[PDB]
Structures are given as C-alpha cells and as structure tokens.
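Worksheet for the structure shown next.
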Amino acid sequence: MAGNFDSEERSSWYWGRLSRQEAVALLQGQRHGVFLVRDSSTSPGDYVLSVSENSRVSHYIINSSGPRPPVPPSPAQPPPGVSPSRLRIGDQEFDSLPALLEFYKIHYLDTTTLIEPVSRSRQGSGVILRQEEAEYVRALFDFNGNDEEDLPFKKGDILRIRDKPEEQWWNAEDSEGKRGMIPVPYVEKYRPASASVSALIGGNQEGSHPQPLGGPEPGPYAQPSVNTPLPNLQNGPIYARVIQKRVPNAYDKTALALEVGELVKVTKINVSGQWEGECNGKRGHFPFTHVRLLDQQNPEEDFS
C-alpha cells in the first residue's frame, strides 16, 4: 500500500537467496529431520532442497517452471520459463514444490523421519511479531528436536495456536512459556469454543456473492496440510467452477464425471498426474486435464 509494498516473505517456507553457507550451515547440525528451499539453480526459477541428517546437509536438485504441471506432458520449452517444469530429486519427479515437501505426511523422507523447513538462521533481517490466534491443539507424542526456533511437543501437553509459518507446522506456546512451532501430522486438532468469532468488520457496498479471492484467514475455516497428503492448501486451491468439460468412459465404473461448471476438489493426488476429486459428492479419477489443478500456482506469484 505505502511506499514499500510486498509479496510473500512472511508467508511460509521458501527461504531467501542463501549465498552458499547459509543453505548448508543453517541446515547442518539441525533437528533429526529438516529441509530447506533456497534460490540458486538453473532454469528461470531456482529450485533446490537441502536436508540434514548426520553428515553435512544433503542438497537435492529440483526442476520446475511456470506452466501448468498437472500431468507430465511432452512439450518443448515454455514461453516464459526455461523448459518443462516437473520436479526432480533423488531419481524422482513430482510436479510441484509444495507437492514435493509434502512427503512426510505419508511416510518419512529421503533422509530421516518427517522433516520440516529449517529455522531462520543464516543471519535474517526479518523477525516475526504477530498476535494471530485460533483454537488450541494438544501434543500426541513426546518432545524432542534441535532447533530452538521450533517448539518440542510433550505428549498430552496443550498448545495454543499463534500463527501458521508452514504447511505442516503451526506456531504454539508450551506449558513452560517457550514459543515455537509444532507439527501438523503429529498432534490432535482440538476445538474449544472461542476460535471462530473475530471482531466484526462489516460491509459497506455489497449486493451479490463475491468470489473466493484474496484468501481466507488461517484457522478452522482453512488449515494447512492436516488431511492432505499431497494436494496443497496454503490459503486455498482453485475452488469455483470447472474450466473444461470431461466426462467418464462408458466402460468405466468408479470414474468421476467432470463437466465445466461444477466445483471439484483435488482428493487424492497420484504421482503420474491422475488424481481424484469430489464432484457432486462423488469421488473419482478424471483426466484432470479439463480442470484447473492445484499446487503452487498464484496469479501474482511473480516467480519469473
């Protein structure tokens, strides 16, 4: 708004252009599980992934681009990007960054058990200081880690939410006073009562139902990867009306009938592009080439 404006920075995991030691030093002797994404790779956009474990960090190579990465096609080179997106790493290939980091939601990762974005370190210029809240959560496992920025969780201990710095880790305080972040797929979501009330805000000049633009506030209305093993939901994927009509084959059975108009959510995302969605309460797998996929696509992304 003022003479400064912004974009992301204080959004979630992404890290800044780590010179060279930052991305390695900051991820070195870190927690038993940690990963980070710095900007220093080929293509139009930077894609890398360093993971800690025991002996130095493990930087991984990743590929990506602006075009839509729903399913792996056979194109040549995107107009804006440098070449076909598609992700890479350890003889692997996903489609989206958030889709990649979303590996611990199912079962461990390349190295260690359930990793997460590293603290800040590497000498940061920005410090968090927000007073956001929501309903509180309880720890379902013992406490233990390495990074001071995060907050170890002690079984049966109740933690109050204060902000969402990651897609798999929210910020909460411990019964000792210490502040930090707790895991999403390790605690139990608890809903007391004083969570969905807000102030008021009100309106001024309305008439019709607006579109889901901007993005809802973090909380019960929209929480990070809590039930999504693959599909992302940092602020809310594309939810409106199918862009193209794609019906199921006659020889099909448990297939989904997709038609431009209705609204479908991405329920269950496979590796080779074929994902399943919810349309008219029906759950089935459609080509998905007639719908606007989800992952890491933002209008004002400014990736390139």
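Just so it is clear, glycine is given a Cβ too, placed from its N, Cα and C backbone atoms.
Listed in Swiss-Prot for this protein:
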- 13-118: domain 'SH2' (DOMAIN)
- 132-192: domain 'SH3 1' (DOMAIN)
- 235-296: domain 'SH3 2' (DOMAIN)
- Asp150 to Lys: Abolishes interaction with DOCK1 (MUTAGEN)
- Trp169 to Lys: Abolishes interaction with PEAK3 (MUTAGEN)
- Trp169 to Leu: Abolishes interaction with DOCK5. Abolishes RAP1 activation (MUTAGEN)
- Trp275 to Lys: No effect on interaction with PEAK3 (MUTAGEN)
Per DSSP, three-state class assigned to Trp275 (mutagenesis position): strand
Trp169 (mutagenesis position), number of other Cβ atoms within 10 Å: 23
For the domain 'SH2' (13-118), the number of residues DSSP places in helix, strand and coil: 9 helix, 18 strand, 79 coil
